[PDB]
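Below: the structure, in structure tokens.
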Amino acid sequence: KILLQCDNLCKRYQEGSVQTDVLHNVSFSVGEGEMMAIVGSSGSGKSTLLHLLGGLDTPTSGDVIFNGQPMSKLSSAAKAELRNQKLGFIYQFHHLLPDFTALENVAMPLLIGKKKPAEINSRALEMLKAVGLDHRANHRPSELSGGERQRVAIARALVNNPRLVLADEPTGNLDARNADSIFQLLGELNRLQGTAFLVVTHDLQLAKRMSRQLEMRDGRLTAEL
Amino acid sequence: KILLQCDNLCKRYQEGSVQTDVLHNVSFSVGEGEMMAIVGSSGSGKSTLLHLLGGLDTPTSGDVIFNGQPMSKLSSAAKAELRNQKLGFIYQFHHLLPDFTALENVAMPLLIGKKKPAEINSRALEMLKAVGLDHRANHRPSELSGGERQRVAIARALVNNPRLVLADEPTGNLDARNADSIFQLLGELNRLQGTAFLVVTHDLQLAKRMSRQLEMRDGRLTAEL
Amino acid sequence: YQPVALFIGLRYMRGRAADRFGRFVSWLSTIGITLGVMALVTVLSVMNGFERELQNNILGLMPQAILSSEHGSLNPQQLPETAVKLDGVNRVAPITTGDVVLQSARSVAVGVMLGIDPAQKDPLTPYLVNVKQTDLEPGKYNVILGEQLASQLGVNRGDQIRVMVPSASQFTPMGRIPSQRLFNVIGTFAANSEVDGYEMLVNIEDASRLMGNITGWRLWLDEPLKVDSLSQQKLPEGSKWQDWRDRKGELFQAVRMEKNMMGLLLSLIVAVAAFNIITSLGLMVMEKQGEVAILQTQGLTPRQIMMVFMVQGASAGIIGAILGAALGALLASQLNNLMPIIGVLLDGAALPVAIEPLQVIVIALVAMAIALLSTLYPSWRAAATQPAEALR
Amino acid sequence: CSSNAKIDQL
Amino acid sequence: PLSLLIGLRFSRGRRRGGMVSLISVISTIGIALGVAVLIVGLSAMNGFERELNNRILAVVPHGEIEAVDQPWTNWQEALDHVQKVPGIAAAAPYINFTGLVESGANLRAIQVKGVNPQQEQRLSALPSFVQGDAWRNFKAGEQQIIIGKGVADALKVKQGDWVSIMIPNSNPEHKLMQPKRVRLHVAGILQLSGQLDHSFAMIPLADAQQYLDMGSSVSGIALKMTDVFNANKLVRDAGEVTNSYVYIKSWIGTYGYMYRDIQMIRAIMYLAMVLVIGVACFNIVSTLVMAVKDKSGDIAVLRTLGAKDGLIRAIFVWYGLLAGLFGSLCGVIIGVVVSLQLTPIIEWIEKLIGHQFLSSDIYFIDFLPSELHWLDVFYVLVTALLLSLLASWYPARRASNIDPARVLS
Ligand SMILES: *C[C@@H](COC(=O)CCCCCCCCCCCCCCC)OC(=O)CCCCCCCCCCCCCCC
Ligand SMILES: *C(=O)CCCCCCCCCCCCCCC
């Protein structure tokens, strides 16, 4: 009963012609349906932690055991379709495609994996009804407000039944009154199909809403500090 | 007696159906060796004000007289000699040339003024010696860290004895411990050579090290509005 | 470090990418002008070889220009060989011309009379097939027919023909009768050309035309490509300039019109390559908008910042025209020297080449001109814009 | 065009 | 029915910037400068081959069987042997006369031949280019003559004028007695393409026997063949039935050099336009590598959404083809309005410079034709797209190796 097993994933980064160990001896266990939170300073390495568990960076020391399959043994094309229906990525820098509309942006994982054309406009427009942006589906995100376009990327990866969503500051560029609207929606997916997600922010206010409370400061922790 | 006498700088750039003013009735006074500071909200006109004292734009209402010479009567070629050894510009968006190294980047104002080659290999490296980047002279700024390459542009314009060091957010994207060490180096040029400078920022806590702590709220400054 | 303040900030803008493909993208403007010159000098070199061999078999066997008088014949005692010192003339020989018509026992033919002096050197003397030049004696009226002329007339050696002059005819009051005498043949010469079918060698002293004098003087030129250029010089009085443009004025003029059509079609390679400079430098300014405002704040006039982007559009034209002319002249000279590399053509005529040194200099200055005028528009957009109102 | 030889065959 | 490899990248090309609106204009002009001139370039090459079969090949006989300096007293039985050859259509005798014309104090080279006017319309298209109203007045016994268009400019005579030509005497002994001049009246002139206007004349066969003072004897035998690409084998076997050996010739040694010069342009102009489109496809490389570094944030988004290597590589392949297809199809629209209307175009330039080109003295024709073929339009379309696909394949491989974790995602 384990989703992701992380042990001794020391990531080295070239900082001034020297592979410095920004992370070392990290141990993080992900459970099925567990509510966890990751807090830390801006520079400890909590932003690049999602790239090691996702598959964007190379595990030069150790291996991430996701569902009993190590990603180090997989090839480059073998890690492509794994990150489509099993993992998700939510950022805070508003990484949305400005060429497409709001309806075709959330249907982008449904088009890569060669799904059915009848399933395209059947699992993408219903996600905008849960957030409350179905009336602005045929609009451009460049002419919207600050907090309206940020809610599009929250339900972007939640279209093909994910298992582990790697969030990174979801309450970044929207108001506090709309910040709890995406948090009450995330509590329903554990009662619908039983998925888990970890939230990586900096402040201590929204991190206490999860069940498991643990910090992450330079990869050094024993119980709590 | 005076360095720059600003008197009714009303400017209207592009915005609206009719052009609206972002600065109006600005009566500023710059003295030789005095310390000033400008604070305000990002978008009120605190960043667009600095283009008028240096001479980059046409004010079209009022006259800017720097050291007894109005810039409206001088041509574009005459302002190039004025903006070489009398004023300096420091920004925050990391506008450095990536094709050159760190040693040849600070020697760029020393080459347009048609100086001797003896001043190129002497006055350039002594500025990275004071800021602490002499061992990173023959390096590329594209492979540096976040706070290392930001200190190159601070000592870039201080190579040909400036008089009015116009600074636009010097504490932009570097460490706070490194933020005031270059301010102590800025605070020593008054007793060796003698120069004036103003620090434009958006916080009052980093502007308390100056003498005349002023502000800029939509171009309406009387004392502390 | 350079003492010039303009060329110092451009040596690192061409090799900023140390990649196997990133360096090839920035050097795409050099290959477009290099391949455009070497596809122009090499193709025009074999077109000049066709014009070189055409003059050696047609213009090298006929008199180019004759200095005749305007009142008919020319007295040799009034105009000697010492007062004909003109430009381009290296040898003066007496000669006569005129339209004549043949009359044999089988058929007639066409030709022009070509009276030469046997006491002087003639270029047709190696082409004489067992015929001596001393047989052309005055009073014997000996005619040396050509190879293709005597082949269709059926006149062998030791025969008798009749030459009539319809142009120089005696205007008798009783009617119109042409002057004609009896002429015998002595041999047949061959030169493997086209002028042998209408040119024969007769004596210079003849009474078939009017008046014992000559009509003009034969002159040789060093370059017969510029006969119209020296047609407006100072000529002596009592003379009329008569060149080869009256008969062959449409044959060698047809070769010059073909060079203006092939050379202009091959000039479209550097015309599109000149358009590549506008797109390679037009996109380079918009991705380096932050570096323009830095030089304006450090101190630089907008007149000198226009010259900065002019070097990037002129460095590909200078080194592209020299390397294109070096490889263009090497391909034309070594075309059929070692082995055929362009293909085995089914001609078998030993295709020559002619590389003119003056033609390389005028071609390379064209590629350095259209590459410079197309650079002024991307260079003006980087200077006419505002330094601070654009992005920062 | 301009490339002529005028060679016959009997 | 859009697929996954092309995607929906039509909206990616609608970018907004500074002077980028002018870069898209020159990118479709320079790539269409070598395509629109190649369609009209091969149109005039097909027009030169079309006019050769109607004004050059249809006016001269293919095979010529002459006599080696001997009068043929048994030429009647030789016409039956050449007619039954499997590959010879018709046959007609002809007599060559090498005479000149002397009328008006001039000198012109004319080649008059004696052909039967009743049998001249069965082997060549000779009386179909006469400026007169008819040609049936060429009977026997009234001394007819018909000249070309290039003879009347020097003689300044029209229809109904008596001219005097030079006719040689067929004396049995090699001697000269007097020249023969017979007064003949012309009954109209004929026009041809560019060569046989000043050196072509015809007389009837019954009016040619009285000039040589003979009976029924000809000199040469003309013929006409179906296939014209092989004119060297049909003449050799056709002359082995009359006598031992005669002088054989064809139209290859005197008029067959025009096919070598026409096909040489197609092996040069098509080879020269490879380098024209080859440097025009560098404009696609300069706008594809530039479109990678500024839009590198959107490439890292699709890698986090679970895209394979073949999907992120095929985006920039079809993106570079959009700038090439708009320029290649822009040359087809120009290529059909210049080729189909070339005759008002070439005549418009010749009346403003002062002097006209393509004179009818030593060239093929005086005008410039254009026969547009639809097979050459498909050949130039795939050639411009094959060079654009090779130019956009190498920046597509560089964009597939972008690290998504290096950029701030
Ligand atoms: C008689 C003809 C052809 O004459 C020749 O003999 C041509 C010369 C043969 C060239 C052989 C070259 C062999 C070596 C090649 C090496 C290539 C190297 C390349 C780099 C590696 O005379 C002619 O030339 C015919 C000219 C016909 C021109 C027709 C096209 C004109 C089109 C109009 C001009 C363009 C208008 C554009 C308007 C925008
Ligand atoms: C020798 O074979 C005689 C050839 C006579 C025709 C020569 C034509 C030369 C010019 C050809 C132009 C082709 C393109 C026309 C459209 C631009």
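Numbering, chain B: per Swiss-Prot, residues 3-227 in sequence.
Quick check of the header: electron microscopy, 3.3 Å.
The backbone N, Cα and C atoms fix where each Cβ goes, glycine too.
The mutagenesis experiment B:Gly42 to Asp is recorded by Swiss-Prot, whose note states: Loss of lipoprotein release when overexpressed. In the three-state DSSP assignment, the secondary structure recorded for B:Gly42 (mutagenesis position) is coil.
A simple way to gauge crowding: the CB of B:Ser46 (ATP binding site) has 18 other CB atoms within 10 angstroms, across all the protein chains here. The ATP binding site annotation in Swiss-Prot covers B:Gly42, B:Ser43, B:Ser44, B:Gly45, B:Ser46, B:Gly47, B:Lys48, B:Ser49, and the record cites sequence analysis as its basis.
The distance from the Cα of B:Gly42 (mutagenesis position) to the Cα of B:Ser49 (ATP binding site) comes to 10 Å. Counting other Cβ atoms within 10 Å of each Cβ, the recorded positions B:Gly42, B:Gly45, B:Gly47 show the lowest value at B:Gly45. In this view, B:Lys48 (ATP binding site) is surrounded by 24 other Cβ atoms within 10 Å of its Cβ, with every protein chain counted. Annotation for B:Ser49 (ATP binding site): spatial neighbours B:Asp170, B:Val202, criterion Cβ-Cβ under 8 Å with sequence separation of six or more. Checking the recorded positions B:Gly42, B:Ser43, B:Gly45, B:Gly47, B:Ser49 against chain D with a Cβ-Cβ cut-off of under 8 Å leaves no residue at all.
The binding-site residues under consideration are B:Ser43, B:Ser44. Their Cβ neighbour counts within 10 Å are lowest for B:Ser44. Neighbouring residues of the recorded ATP site, listed in sequence order and excluding B:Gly42, B:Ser43, B:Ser44, B:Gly45, B:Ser46, B:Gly47, B:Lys48, B:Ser49, comprise B:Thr50, B:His204, B:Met218 (Cβ within 8 Å of the Cβ centroid). The secondary structure of B:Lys48 (ATP binding site), as reduced to three states from DSSP, is coil rather than helix or strand.
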